[PDB]
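Down below is the structure, laid out as structure tokens.
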Amino acid sequence: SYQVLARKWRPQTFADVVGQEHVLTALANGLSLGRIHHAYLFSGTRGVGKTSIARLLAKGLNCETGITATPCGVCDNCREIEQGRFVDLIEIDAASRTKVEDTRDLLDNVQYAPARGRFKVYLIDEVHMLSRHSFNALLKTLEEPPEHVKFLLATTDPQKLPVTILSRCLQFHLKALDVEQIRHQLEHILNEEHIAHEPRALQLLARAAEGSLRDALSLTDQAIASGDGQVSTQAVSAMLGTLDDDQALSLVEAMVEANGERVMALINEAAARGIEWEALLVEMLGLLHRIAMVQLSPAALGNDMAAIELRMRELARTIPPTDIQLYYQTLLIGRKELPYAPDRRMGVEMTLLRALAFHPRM
Amino acid sequence: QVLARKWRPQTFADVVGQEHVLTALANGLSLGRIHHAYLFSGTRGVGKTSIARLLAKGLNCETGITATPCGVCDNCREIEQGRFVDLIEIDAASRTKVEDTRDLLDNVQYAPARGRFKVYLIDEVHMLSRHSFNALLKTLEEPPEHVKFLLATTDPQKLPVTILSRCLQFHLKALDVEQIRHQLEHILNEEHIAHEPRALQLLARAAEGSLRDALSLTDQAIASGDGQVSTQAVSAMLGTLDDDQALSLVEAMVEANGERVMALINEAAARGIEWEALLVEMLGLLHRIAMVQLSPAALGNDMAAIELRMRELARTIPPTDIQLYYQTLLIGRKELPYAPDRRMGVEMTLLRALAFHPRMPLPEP
Amino acid sequence: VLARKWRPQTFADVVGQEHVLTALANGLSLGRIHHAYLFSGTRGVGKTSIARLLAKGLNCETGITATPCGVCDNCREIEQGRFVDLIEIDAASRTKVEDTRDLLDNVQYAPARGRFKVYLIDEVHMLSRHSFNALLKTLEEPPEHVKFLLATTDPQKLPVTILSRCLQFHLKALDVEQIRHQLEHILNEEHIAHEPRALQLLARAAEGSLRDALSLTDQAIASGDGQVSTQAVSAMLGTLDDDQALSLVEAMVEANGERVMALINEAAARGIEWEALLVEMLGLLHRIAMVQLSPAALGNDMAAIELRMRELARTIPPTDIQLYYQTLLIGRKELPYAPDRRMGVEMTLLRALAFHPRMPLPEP
Amino acid sequence: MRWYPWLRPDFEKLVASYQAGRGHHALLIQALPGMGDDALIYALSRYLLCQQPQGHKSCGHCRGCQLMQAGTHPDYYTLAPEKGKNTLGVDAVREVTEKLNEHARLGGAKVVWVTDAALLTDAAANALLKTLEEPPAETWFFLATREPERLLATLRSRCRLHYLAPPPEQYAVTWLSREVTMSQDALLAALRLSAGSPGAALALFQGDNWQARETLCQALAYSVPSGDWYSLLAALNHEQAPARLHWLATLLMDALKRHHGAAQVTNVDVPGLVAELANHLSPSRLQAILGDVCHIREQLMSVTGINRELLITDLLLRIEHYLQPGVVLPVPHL
Amino acid sequence: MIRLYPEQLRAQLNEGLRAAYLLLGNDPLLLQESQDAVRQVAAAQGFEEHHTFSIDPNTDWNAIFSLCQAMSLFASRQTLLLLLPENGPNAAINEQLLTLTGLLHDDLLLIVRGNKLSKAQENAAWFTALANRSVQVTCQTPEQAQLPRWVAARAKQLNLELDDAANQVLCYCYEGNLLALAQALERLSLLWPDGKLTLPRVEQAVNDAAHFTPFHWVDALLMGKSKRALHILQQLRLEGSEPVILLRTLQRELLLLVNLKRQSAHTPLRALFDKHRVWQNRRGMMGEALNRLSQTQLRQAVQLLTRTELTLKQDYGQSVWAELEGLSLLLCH
DNA sequence: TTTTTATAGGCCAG
DNA sequence: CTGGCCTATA
Ligand SMILES: Nc1ncnc2c1ncn2[C@@H]1O[C@H](COP(=O)(O)OP(=O)(O)O)[C@@H](O)[C@H]1O
Ligand SMILES: Nc1ncnc2c1ncn2[C@@H]1O[C@H](COP(=O)(O)OP(=O)(O)O)[C@@H](O)[C@H]1O
Ligand SMILES: Nc1ncnc2c1ncn2[C@@H]1O[C@H](COP(=O)(O)OP(=O)(O)O)[C@@H](O)[C@H]1O
Ligand code: BEF
Ligand code: BEF
Ligand code: BEF
Ligand SMILES: [Mg+2]
Ligand SMILES: [Mg+2]
Ligand SMILES: [Mg+2]
Ligand SMILES: [Zn+2]
Ligand SMILES: [Zn+2]
Ligand SMILES: [Zn+2]
Ligand SMILES: [Zn+2]
């Protein structure tokens, strides 16, 4: 009965959900106060618990124990939803059933009372994909449903919904999950599974999650395969393509010394080593940032940099604020435009070359 | 239960704004000059679907065709509960096809079961096929005495000129910040719900003109704040921070003082205020300011607690300069996705301000 | 309703359109009746109204005439609705072939009251391929007692093979004075108070259509409580303004920042999509920069907006026009990053204003 | 579709997890073209579909393996693009997602091989999302791309990544020398043109292709000195233009590297043509031209239906303009 | 085979009917009118039974075996019509026709409708041994040159008296839409029984409705007439032409200009036109263009064409029509 | 001598 | 209810 963690560890009671404490609060608050709306719209970037929470709200509505905000998970009704078998939670793949002719069926079967539940709850997910004509068909029902109907909509991307559809819903925007928020969670999960792990490797994984729990659980699962059983600092950092601190700065330095031959030749030993290019660009953005900062107050350089700190300050004292802004700017634009250039390499080479020929003013 | 829906006005008295529409309908009912095709247009949530029904209700009141329907006679209450045999509410967006419009037509000839008029109210009317608009044409130009058409839609332009020419177009305007506030208050009072006066200004504003958008927003304010519509609750929910700390950074930035910019940010950062969010309230302030230059009266009604200081800023800084700051804070936003760390990105964008500062550039070597 | 009441029942009664009436008139008069006529032009200019007059003049009890009497059994019978041998088909709702095949199975039987069986087919563009083919079989071999009057807004849609069997009359948009005159007439007969300029404002707003006109008036009469005042009509037309983007360009060039920021407020009422306003503006600036290179660059299209435009073109610097244009395009590129799409358009015009070349923005 | 030797370890690592049953149900493999991703997958596919598997191996004699061998095996879905086309449409995905709910027509596991995830239409990628997050059981997906970052946000997060890094240059050149007989410099260049992947390298020698590079170089060697770049039309205006535009791009870049006296170049084998670019073009214009040449390449690959001749023609006329003194040169945006 | 213009037809159908009436052309009006002029004179010669038959490559080898059989003696005279495919007589129907060429009676009268033929299509056996028997009518519409004559001609056949200046103002409004020009007169003779069409009289009874093809526009750009261009666009819009088709045809020529303007410094003009196979009638026009346009205007032309193509197919923009209104003026300096 | 493409909604004849 | 056909939006 195996399943990826990303899938197994879906929160099955409100309690088990990480963060989003502002959404959970409003929800539980209204479930208790009796202020239950008819159309909730949940939004936010990939894997931050949009559709996990829809599914939980649904349990809370239908639970054999009462309309609760703390649903049990131990009635025919909560287990049935956990497994998708529950009949009064009509879950719709919007991205797949986009056509009007299809959502007009949806509507023709709304009037009818629920089977074994208390509410018929439609869960339209990936909802931003419904045809223009489909959205408009919902307009009148979404605004005035039967007393026994709740509409739970979720999408990555609510920009796309007609403003008339928004007007009609409560909109909960889920925040991205905090770096620590993700790490604590990774910790908890690797402990329950009984899997060995090294603190600082979870650190790289929360960063790399780029704000998303699924992204992160999917990375972790990748760690466990390449690592052979363990999630070690060693392994993760090889898989993620992380940087040993020198090589980054060295490039920053040679770049502002207008030293072409070396920047190029430095990238080349880096291509040998198999460095992940977006990661180079990013550490370079980070250094350029320190520097620019320290030029502000001497104190803003970290405890963390001790090894570099000597080379940092010099760069700060030499290079004018103005000229560092252009460097950062130029390498920012380059990261953006990276995945479009014919190789990843070639795009770092074009980007550095560009910034290279800055050095002299007039 | 749900506000948005509960407070649908049940008489013309209860409708906010739209004087120019209400006054016409009213003047026309008692004047006995009543068209056969009324078209209602305007943004989401401004009262077209409900004015249409009020009109219907008044056209059919047992007391007589009147602009003040009585809300009690079988006919009135039955239209309020949407089960009146002679008000045919057609969801244009599902009867879009011709073969559907054709059925509607075939049954126009037959007279009304209970009322003076058979009233078809075709809502979301811009969705009808090209084919079924034309179907509507001759019937909409020369109906039978006992028929009236109430068309309503979000955008009129999608409708054939041939239709437009055939009916009265009442375009409802979006509601002013004041008008929204006043309602949101009346309701929250009537519904017995504690509220802080500013939380309403804040809500009426984020409504972006739409009275539903407003009520929908309050509905979840009440939930977010726990039975209370409080300022902390609303601005929490709205991404707004309470307004000093945003301005303070602007100020600090025009005054070229670095320490304070950086400190004010460190403080933004122990609060975990959202980074894109911040840069926005600032372009927001930078705009209102450049705005105030131009026309003096322009400065908003919501920033009383801050006006002393804002007014000042407009007077003391050159417009060319202000466009500069905005500019820089904007590309700053454009950049934020791509910058290494959302914070660093904001920090770095403010350092660009400083480095290219007009009046006191950062120190060259 | 005024639209319905004042539909002309006599040729005298029809406004303008004189190059159609005179050719009809004369053809009746001098025995030249084609087996089939087609009436085109824009919404509300008399297409179907004249179709119905032709039917009266074609069947009058006095005889085939250009001056039908409007009084005989046959003429009031048609005026009313129910004339046995005037078969008026609403082709937009009877478009399938099954229905056109049946319509025409009765074409062959002789007419039971007047000289002519007259089939009046309205909004005829809507008929299927197949219903056309069938219609055509009957116009290729027209019975003698039958005449066909085909009416439509979009003739471009009938088969080449049907237009080739119809004398087609194109009705002109009615002119400002022509419409203003009929406005005055009618309002007077109904006994209704009106100011001169209130009417001239209505005719201008009608955009060439005598229906859009009477429809605008009925509504007027309401807003003014039985009076058609300039104080009232002015108001109600501001309710209905397409206008805000041409108007913002006029307002922007003239440096008028109150009028500029007021129009932006008029635009929020109408409930505009903001990226949309910007793009209509850019598009006018373009259109104008070209009526700089030749006169012929203004549309058959433009007409109502038109007068304002040629003037805008004259009284502006072509080096300036590419200046405003740069700023607008950039404001668009910036607009999804501006904090409120409103604020975005506001700050874009405000930027147009501070960097105005001609009359620039006051500095401290 | 061939099997290259550098796949062994990557395969032995990937099967393993499957051989335990803890294999992830949605593998996205990122590999250069010609790195042999399709074969790595076929091997994983065949192993999943075989009922009598001898370890890592598929046997050949079980009913499952027979059917597989002969194209039709009811539980193997190939998601590539219509013959005439270059995108992978939504409707195609929907067949596959529905049929997947039928209990395996041959009572086994079901595998779906999406050949190039990059080709998934916007609508297609989304239709793929909900099935991909939690498919039925014993369902296995395999997607492959060049560049995962060009791939829909939310689809990327349902997958486990596997990187198919190419073998050291030295191995790859020694690999090549045994498949084609070409100069050492030649291989090395082919190999470097192809971002490191042998066989994608090797592909160049097999076609009309390498003869076409020589033709691009012939022309280029004329346009540079004389300043007639509209003259490249001929060598660039082909259906393979995105590819040859990349050739052109890499030459421009090597020239820019020499103006900074760099060690590696990409076009090792024409160091003549490289030097002559470094000679008659300023760094400023070398770079601007590198700029537009990539930029058009994108549009030529990305904008559906766009006219090549017209787009390449604009580029060439426009380059000639940059060549002039004092013209304003392009600078990346946003 | 007596070749004719549709005007001349009425006369050579009186003299003698001939076994085979061939109506080739493109203009919808000159087809119908010719068609009907024959049908009319055939009834009047004893002909009751009129059979029509549209020929696709669809018509089976069973559909063409009910046509060859469709003529046996003695039946009251019958008029067999045949309509044609885009391509004209394919190798499939080049033979079916051959069957009908020898079954010719005074009883069976053939009428054939379609486009002009390719030259080896006309010279395909059946058609030449039809030759001394058949009449053939040219129904190609007249162009901006040949047109006024055709109007001042029909003007007289309807005995109306047209003015040098009214003739101009009709040819402007109805160019390429002969059917509407035709009713233009019919409508003006009902207007004025005088039969005198002064300019100002005709002005008031006209509406603008020309049909052009994209070609007409590039022609007009090539020669630098810009007021013409602009008209041609606005008509091409209200007909709903896919703007893509405009782009691709302005390009065949705009890129060809680019390429000639270069070589024009090395080799003479006359050699280049030959090198490229430039249709002879186009060749004068071209030179005109090559002369007025700089090698730089041509370049801005190309750039601008490109920006509008990207704006169309990438950005999904609306601008397209007005970007061409501009591109149209640039090529006219 | 006459043209982008992927997805969608829709009308009609028989 | 299919296969031919038009159209709108991005
Ligand atoms: N807030 C959260 N708390 C715990 N797990 C989470 C959270 N958000 C996402 N996840 C993890 O991500 C997986 C997918 O979450 P999901 O709710 O489907 O995200 P989405 O909003 O993108 O549909 C879950 O199975 C769970 O493991
Ligand atoms: N003018 C108004 N007065 C009072 N409430 C309004 C008004 N306009 C909108 N609303 C609120 O919005 C809800 C729905 O309004 P509705 O009339 O459906 O807007 P629409 O024009 O978009 O259909 C109403 O129940 C009411 O609470
Ligand atoms: N030439 C005209 N003279 C008088 N009234 C007109 C004229 N044209 C339009 N109208 C008015 O518009 C109403 C509808 O006119 P109609 O002739 O049906 O327009 P259509 O051409 O669109 O069918 C008529 O009742 C009449 O009041
Ligand atoms: F992956 Be989630 F539904 F954005
Ligand atoms: F909600 Be409304 F009818 F746009
Ligand atoms: F009756 Be019309 F064509 F508007
Ligand atoms: Mg989801
Ligand atoms: Mg509504
Ligand atoms: Mg009509
Ligand atoms: Zn429970
Ligand atoms: Zn009542
Ligand atoms: Zn009479
Ligand atoms: Zn096997």
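Note that chain B carries Swiss-Prot numbering, so the residues on display, from first to last, are 4-368.
Going by what the header records, the deposited coordinates were determined by X-ray crystallography, 3.4 Å.
Every residue, even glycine, has its Cβ placed from backbone N, Cα and C.
Feature annotations, courtesy of Swiss-Prot:
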type	residues	note
BINDING	B:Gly45, B:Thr46, B:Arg47, B:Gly48, B:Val49, B:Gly50, B:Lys51, B:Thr52	ATP binding site
BINDING	B:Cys64, B:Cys73, B:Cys76, B:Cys79	Zn(2+) binding site
MUTAGEN	B:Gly118 to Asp	In dnaX2016(Ts); present in both isoforms, unable to grow at 42 degrees Celsius
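In sequence order there is nothing to list, since none of the recorded positions B:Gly45, B:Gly50, B:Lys51, B:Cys79, B:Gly118 has a CB under 8 Å from a CB of chain A. For B:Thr46 (ATP binding site), the count of additional Cβ atoms within 10 Å of its Cβ stands at 26 [all protein chains shown].
Within 10 Å of B:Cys64 (Zn(2+) binding site), as judged by C-alpha distances, no binding-site residues are found among B:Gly45, B:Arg47, B:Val49, B:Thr52. Here the recorded positions are B:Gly48, B:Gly118, and the one with the most other Cβ atoms within 10 Å of its Cβ is B:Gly48.
Take the CB of B:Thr52 (ATP binding site) and look out to 10 A: across all protein chains shown you find 23 other CB atoms. For chain C, the nearby recorded positions by a Cβ gap under 8 A number none, drawn from B:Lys51, B:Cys64, B:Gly118. Calculated from their C-alpha atoms, the gap between B:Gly118 (mutagenesis position) and B:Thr52 (ATP binding site) amounts to 20 Å. Listed in sequence order, the residues B:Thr157, B:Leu175, B:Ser213, B:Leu214, B:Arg215 complete the 8 Å Cβ shell around the ATP site centroid, once B:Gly45, B:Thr46, B:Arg47, B:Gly48, B:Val49, B:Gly50, B:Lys51, B:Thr52 themselves are left out. Here the C-alpha separation of B:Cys79 (Zn(2+) binding site) and B:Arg47 (ATP binding site) works out to 26 Å.
Apart from B:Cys64, B:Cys73, B:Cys76, B:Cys79, the Zn(2+) site neighbourhood in this chain, defined by C-beta within 8 angstroms of the site C-beta centre, holds B:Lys60, B:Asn63, B:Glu65, B:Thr66, B:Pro72, B:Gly74, B:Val75, B:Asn78, B:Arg80. When secondary structure is read from DSSP and collapsed to three states, B:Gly118 (mutagenesis position) falls in the coil class. Highlighted here are the binding-site residues (B:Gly48, B:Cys64, B:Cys73, B:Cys76, B:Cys79) whose C-beta falls below 6 Å from ligand 11: B:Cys64, B:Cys73, B:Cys76, B:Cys79, in sequence order. Using a 10 angstroms CA-CA radius around B:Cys73 (Zn(2+) binding site), none of the binding-site residues in B:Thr46, B:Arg47, B:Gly48, B:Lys51, B:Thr52 qualify. Proximity to ligand 5 at the level of Cβ atoms, with a cut-off under 6 angstroms, picks out none of the recorded positions B:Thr46, B:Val49, B:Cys64, B:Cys73, B:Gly118. All protein chains shown were included, and the count of other CB atoms within 10 Å of the CB of B:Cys73 (Zn(2+) binding site) stands at 16. DSSP classifies B:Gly48 (ATP binding site) as coil under the three-state reduction. Cβ neighbour count for B:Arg47 (ATP binding site): 23 (other Cβ atoms within 10 Å of its Cβ, all protein chains included).
Around B:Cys76 (Zn(2+) binding site), the same-chain residues six or more apart in sequence whose CB sits under 8 Å from its CB are B:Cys64, B:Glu65, B:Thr66, listed in sequence order. Take the CB of B:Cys79 (Zn(2+) binding site) and look out to 10 A: across all protein chains shown you find 20 other CB atoms.
Neighbour counts of Cβ atoms within 10 Å were compared for the binding-site residues B:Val49, B:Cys64, and the top value is held by B:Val49. Using a 10 Å radius centred on the Cβ of B:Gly50 (ATP binding site) and all shown protein chains, the other Cβ atoms total 24. With a cut-off of under 6 Å between the Cβ and any atom of ligand 2, the recorded positions B:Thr46, B:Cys64, B:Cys76, B:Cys79, B:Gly118 reduce to an empty set.
With a cut-off of 6 Å between Cβ and the nearest atom of ligand 9, the recorded positions B:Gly48, B:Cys64, B:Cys73, B:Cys79, B:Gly118 reduce to an empty set.
Secondary structure at B:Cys79 (Zn(2+) binding site), taken from DSSP and collapsed to helix, strand or coil, is helix.
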